[PDB]
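A.B. asks: For reference, the structure I am asking about is given below.
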Amino acid sequence: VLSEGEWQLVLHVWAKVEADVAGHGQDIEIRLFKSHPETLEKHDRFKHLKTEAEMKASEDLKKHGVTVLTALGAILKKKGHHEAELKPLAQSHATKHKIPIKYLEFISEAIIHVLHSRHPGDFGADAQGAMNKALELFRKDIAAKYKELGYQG
Ligand code: HEM
């Protein structure tokens, strides 16, 4: 459980993410793939990318980065009450794309890193703690859906 203050901290930083969703999305994907290159293999449309030049030029890479942040945005704005949002996400990512909870932990790390990198003036220990809690809640709830779908996990 996050307090109302923690949720507002999250949403306040998220407003900044949504002020440049394209740049943030590119940054999180590039960071994810550089830190954990095996995750790129899951993306058949752009698993060919190797160089950062290629990554920055990829429309497909940017599109997933933007969709991640936009989806997460809608989820976070529900402040925990995100069952309806998580349902389709767990469905596709468990049964179609086959994305392990481990990879959602990786992309969560990438998000935290990029927030810290782009917003060092606002994103201190308090905001990072709150963002970590919100992402942890998301991961726990999606993991429970993964199990329900038989996807381990
Ligand atoms: C906060 C975490 C994430 C969110 C909110 C998210 C959201 C989405 C959405 C909305 C789509 C399009 C509709 C759909 O298929 O469900 C999609 C597609 C897809 N996703 Fe994610 N995703 C997340 C994490 C990741 C990760 C970590 C992987 C791979 C490591 C990935 C792999 C894919 C693939 C392969 C597709 C299909 C087409 C494409 O490449 O865009 N997802 N995701």
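Going by Swiss-Prot, the residues shown for chain A are 2-154, listed in order.
Including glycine, each Cβ sits where the backbone N, Cα and C put it.
Swiss-Prot lists these features:
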BINDING   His65  nitrite binding site
BINDING   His65  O2 binding site
BINDING   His94  heme b binding site
VARIANT   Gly122 to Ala  In metmyoglobin
A.B. asks: Least buried of the recorded positions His65, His94, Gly122, going by other Cβ atoms within 10 Å?
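C.D. replies: Minimum Cβ neighbour count within 10 Å, taken over the recorded positions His65, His94, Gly122, occurs at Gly122.
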A.B. asks: Determine, from DSSP, whether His94 (heme b binding site) sits in helix, strand or coil.
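C.D. replies: SS state of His94 (heme b binding site) = helix.
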A.B. asks: In which DSSP state, out of helix, strand and coil, do we find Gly122 (variant position)?
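C.D. replies: Its secondary structure by DSSP: coil.
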A.B. asks: What whole-number Å value do you get for the CA-CA distance of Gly122 (variant position) and the residue listed as 'heme b binding site'?
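C.D. replies: So the Cα of the residue listed as 'heme b binding site' lies 34 Å away from that of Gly122 (variant position).
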A.B. asks: Rounded to the nearest angstrom, how far is the Cα of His94 (heme b binding site) from the Cα of the residue listed as 'nitrite binding site'?
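C.D. replies: Cα-Cα distance, the residue listed as 'nitrite binding site' to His94 (heme b binding site): 13 Å.
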